[PDB]
Amino acid sequence: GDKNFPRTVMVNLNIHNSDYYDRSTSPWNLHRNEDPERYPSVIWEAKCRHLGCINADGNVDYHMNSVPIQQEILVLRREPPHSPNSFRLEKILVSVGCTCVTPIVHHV
Amino acid sequence: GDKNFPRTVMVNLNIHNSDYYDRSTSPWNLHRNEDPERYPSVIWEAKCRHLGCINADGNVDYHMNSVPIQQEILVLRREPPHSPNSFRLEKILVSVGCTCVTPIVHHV
Amino acid sequence: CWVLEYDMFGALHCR
Amino acid sequence: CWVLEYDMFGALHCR
């Protein structure tokens with residue numbers, strides 16, 4: 001690593017400056033996770049309800065796929081454990097919701 | 001506010017512990033934003049391509065809606081400006097991708 | 001803001 | 001990690 005890179009920085013934690021999961025053709029459920037050693041302590045993970053997507057009749061169409069849309073987000077991990085004022089920056093891969101995609105199928 | 005709440009905490013910045021935008025029935029484009037006063041400095045915003053969703057024929061179906069899936073994410077804002085080691089925690093509302101939803105339409 | 005949490009809609013809240 | 005960036009796929013990278 002670079003010795004000029006600050007191994008510790010100061011952070012001021014005072015931040016100042018209907019639902020699609022059901023109506024989507026690729027609907028999802030939400031799973032809660034709580035960890036008091038993490039800040040934010042509560043995060044939610046979307047889980048696609050079905051393998052296929054919902055058609056105009058309200059049935060699952062397996063010729064299309066529900067897939068989760070994911071991104072990495074930043075959180076703070078208490079370090080040492082239980083510390084009220086000392087953390088390490090951490091990244092987590094979270095599923096935010098689902099979308100409906102045309103599958104990869106070859107006409108061979 | 002609570003006077004026992006730490007107004008400054010230490011953070012160690014050393015983190016250690018095909019594509020759907022095109023194939024989706026609610027496809028999206030990605031817009032880049034760069035701000036050197038923010039860490040991460042580069043974020044991307046999904047913009048839904050269409051008002052409707054793409055049908056089996058490859059055409060836009062306006063009886064369904066493409067909508068963006070959004071979440072707030074945490075970033076660090078340099079404070080004072082240009083500081084290499086002093087920040088304020090900040091939250092940003094980002095669009096991660098789009099999904100296809102049944103519209104709100106009343107049969108009145 | 002002793003407790004920071006996401007709600008099920010992707011918004012952050014001080015609890 | 002002087003420069004932290006998201007790529008267009010939602011992943012973070014040290015640049």
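One is the number of the first residue shown, and numbering goes on along the chain from there.
Cβ atoms here come from the backbone N, Cα and C positions, even for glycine.
All chains included, 18 other C-beta atoms sit within 10 angstroms of the C-beta of A:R23 (mutagenesis position). For A:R23 to A (Swiss-Prot position 69), Swiss-Prot lists a mutagenesis experiment annotated as follows: Impairs binding to IL17RA and IL17RC.
Here Swiss-Prot notes a mutagenesis experiment, A:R32 to V (Swiss-Prot position 78), with the remark: Decreases the affinity for IL17RA by 5-fold. Within the same chain, residues at least six positions away from A:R32 (mutagenesis position) with a Cβ under 8 Å of its Cβ are A:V42, A:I43, A:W44. According to DSSP, A:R32 (mutagenesis position) sits within a strand segment.
For the mutagenesis result A:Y62 to I (Swiss-Prot position 108), the note given in Swiss-Prot is Decreases the affinity for IL17RA. There are 11 other Cβ atoms within 10 Å of the Cβ belonging to A:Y62 (mutagenesis position). In three-state terms derived from DSSP, A:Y62 (mutagenesis position) belongs to neither a helical nor a strand segment and is classed as coil.
Under its mutagenesis annotations, Swiss-Prot gives A:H63 to S (Swiss-Prot position 109) the following note: Decreases the affinity for IL17RA. In sequence order, A:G52, A:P103 constitute the residues six or more apart from A:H63 (mutagenesis position) in its chain with CB-CB distances below 8 Å.
You'll find the Cα of A:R23 (mutagenesis position) roughly 18 Å from the Cα of A:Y62 (mutagenesis position). Chain break remark: 10 residues absent between A:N17 and A:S18, end-to-end distance 26 Å (Cα atoms, rounded to whole Å).
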